[PDB]
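Okay, structure first, notes after.
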There are 4 protein chains.
Amino acid sequence: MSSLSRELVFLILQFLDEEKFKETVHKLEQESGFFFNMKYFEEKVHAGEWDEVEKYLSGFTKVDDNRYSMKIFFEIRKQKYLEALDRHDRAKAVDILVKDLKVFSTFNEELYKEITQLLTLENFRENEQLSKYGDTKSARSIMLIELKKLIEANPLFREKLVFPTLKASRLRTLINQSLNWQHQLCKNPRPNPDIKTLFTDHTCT
Amino acid sequence: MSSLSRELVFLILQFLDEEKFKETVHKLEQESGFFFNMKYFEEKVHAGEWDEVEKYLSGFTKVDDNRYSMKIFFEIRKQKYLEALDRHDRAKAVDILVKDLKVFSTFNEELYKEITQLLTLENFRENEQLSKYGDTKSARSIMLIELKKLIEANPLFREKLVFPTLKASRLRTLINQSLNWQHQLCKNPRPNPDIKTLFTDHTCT
Amino acid sequence: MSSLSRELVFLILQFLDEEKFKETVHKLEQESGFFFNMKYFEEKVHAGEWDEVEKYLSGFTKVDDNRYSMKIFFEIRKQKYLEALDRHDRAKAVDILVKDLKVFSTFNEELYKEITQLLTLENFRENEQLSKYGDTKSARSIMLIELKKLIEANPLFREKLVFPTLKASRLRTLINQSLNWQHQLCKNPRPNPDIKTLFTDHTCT
Amino acid sequence: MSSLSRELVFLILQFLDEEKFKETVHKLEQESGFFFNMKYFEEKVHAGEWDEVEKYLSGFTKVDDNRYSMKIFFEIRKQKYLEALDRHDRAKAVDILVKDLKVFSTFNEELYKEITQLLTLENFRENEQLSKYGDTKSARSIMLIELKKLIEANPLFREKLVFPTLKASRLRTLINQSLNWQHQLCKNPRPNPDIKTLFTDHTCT
Ligand SMILES: [Zn+2]
Ligand SMILES: [Zn+2]
Ligand SMILES: [Zn+2]
Ligand SMILES: [Zn+2]
């Protein structure tokens, strides 16, 4: 990608945002990987939308890319696991444990064991290190504080967190310059003409 | 929305498509509801991605909007139900039947009953009207033929199926006209300058 | 079986009952099929022990033996089904419906359909014929009244419901007569000897 | 219980066995706890009937009564757990692990952990100590060899494994002695009379 093309994506993001296409904004953030939307991230975390949270992240980093990004995924999964335990759905908890969390065992063998053993407890708050886990809403919120730090420290992000500030609807302004450029080639030009389309250059007569 | 704004969305779609952002294209198709992508629809149907198929459709129509759109949803769900029956997951099949299909009972009470009764069969091919259902891949394909017709007949679609043909990267061309417009205001203009950004108007000196 | 042998079973039942071997009594009732214990039946019905209720019955009748015995099984299963629906375990309810209840469809096709359709309801009390079903304990109790009638009318039972009245521990009394018979063959007999065993005839000297 | 009464149970067992009441024999073995039927035990083990195996045992010992009986239960459960893992029903495996096996953790904390960790494996034969587990039929059989030893060594059993040998239908013989005793009191006695019943003493005239 040129830096032109890259910048154009940003204009487009602005536009989509202003046109209130909320889902389309975040697919583009993700697919381009140019801007990570914290506010959106927090929102989805709080809503416990784990499939989308992982999906959004996946446009910025893979699980093993570096240590920050590995802890980020680990934390998210862990919470997924615990919520399953709370609703006493141990069938799900197990599914998570093997499918999502097993990848982390290589890096710490003993912690994986210790987390596995939570399955056998009447309440995982019987573990003193997890004795603090209060309700879902709260755990999510406390975890979010941690994720924000991890992300801001992550070198794969650090340059993606701040939307370059620019005049509203820059794209629309640029578009206009092109319609003005089209008519200024018209001769003999009417003073104020009608636009046939954006699709093909305007003309007068 | 102005017709300007509407047309601009199309340029954007073209661009996103050319930049190979495939997911972002289809979110925008859906959220704008301006263009229904048949090819994409077929693809997702074949892949049995039912959650996304319904989601994509939902940008163009609700289930009860008209008779075509109601049969479209009905057909899709029905297949969802049958696939559940085939993998002998009758727990899912039941979930579908009450959650997704019940809405259709008002409109036909007896058919809902008749579909409900398929649960009790060793194989639903014991019903002669379903005796034809061959493998998944085939049923999907035959159903697709039916959906295509339903959609092309649906008045909510009929004006959304054909992408207005236009020169490649029209958006990029327009952008350029604006950079040319910017420099042509430069005086004394250098002959060929460097672009500082798309974000704020270019200048020379 | 001789009527001797048959009568001996009854003595044995008395004995087991007096020795408080409760499970062994009812296996013998079932396996011999000579006596149906109403009190036990009521108890198990109330406790919702369906697997044992069907098992106990199976020593007296099969499902299709006659019309009374067919309604008895049907009623029991139906309640099994409804209880599954109440705990909103529709996966179980379906399992019951195909495995246990399907056998009854031959005899009434339409009722099977009507019962099948209860799966789709938010609450099966939406059916006015089932609008009466109050709590489990109550439904069981009302159903029990019905079962008692069905059983007392069932010709396969009618001659099995009343335990022939007899002196306590008749078996023990008979045993004694045999030990008295053994010693009365002893000569020269001591007046009051010790029993070596029941296993082989007693002797003196 | 008198030793009379105890011996009478044995006669009864013989009788029930000869009358082919197979279920009633084993309920009585269990409820009396006087005789443990190895052959029956092997049979049920091979058939993987775990609920009945534990039930039968429960008439002879509780889980914590002594060390042999504790290993016996542990072994049985462990196999239950592994079979669940093989059919890849990890929901069941977990159910077993917490409900049945947790009791054993007190006595060995680390082994419980090590067994818990088998849940996360693609195949538990990845553990070299379980690398030997071949098919179900075989594992059951090898385990049976082990159980037989454990039982024969268990002091709660050691005196319960051998059925005292006695003439066929001893009970029937004893019964007869009582009918002979009844008629020998008849005077004037007919030479060969008819038995009115076993229920009340016979008489002549
Ligand atoms: Zn013009
Ligand atoms: Zn310039
Ligand atoms: Zn004597
Ligand atoms: Zn006599």
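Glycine is treated like the rest: Cβ placed from N, Cα and C.
Positions annotated as domain 'LisH' by Swiss-Prot: D:4-36. Residues annotated as domain 'CTLH' in Swiss-Prot: D:34-92. For the mutagenesis result D:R67 to A, the note given in Swiss-Prot is Loss of interaction with EAR motif-containing full-length proteins. Quoted from Swiss-Prot, the note attached to the mutagenesis of D:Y68 to A states: Loss of interaction with EAR motif-containing full-length proteins. According to Swiss-Prot, the experimentally introduced change D:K71 to A is described as follows: Loss of interaction with EAR motif-containing full-length proteins. Listed in Swiss-Prot is the mutagenesis experiment D:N176 to H, annotated as follows: Aggregates formation.
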Fewest Cβ neighbours within 10 Å, where candidates are the mutagenesis positions D:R67, D:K71: D:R67
Most crowded position, judged by CB atoms within 10 A, among D:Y68, D:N176 as mutagenesis positions: D:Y68
Mutagenesis positions near ligand 3 among D:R67, D:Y68, D:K71, D:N176 (Cβ under 6 Å): none
Mapped DSSP class for D:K71 (mutagenesis position), helix or strand or coil: helix
Distance, D:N176 (mutagenesis position) to D:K71 (mutagenesis position) (CA atoms, angstrom): 47
Rounded to the nearest Å - Cα separation of D:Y68 (mutagenesis position) and D:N176 (mutagenesis position): 44
Cα distance (Å, whole number) from D:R67 (mutagenesis position) to D:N176 (mutagenesis position): 47
DSSP helix/strand/coil residue counts for the domain 'LisH' (D:4-36): 26 helix, 0 strand, 7 coil
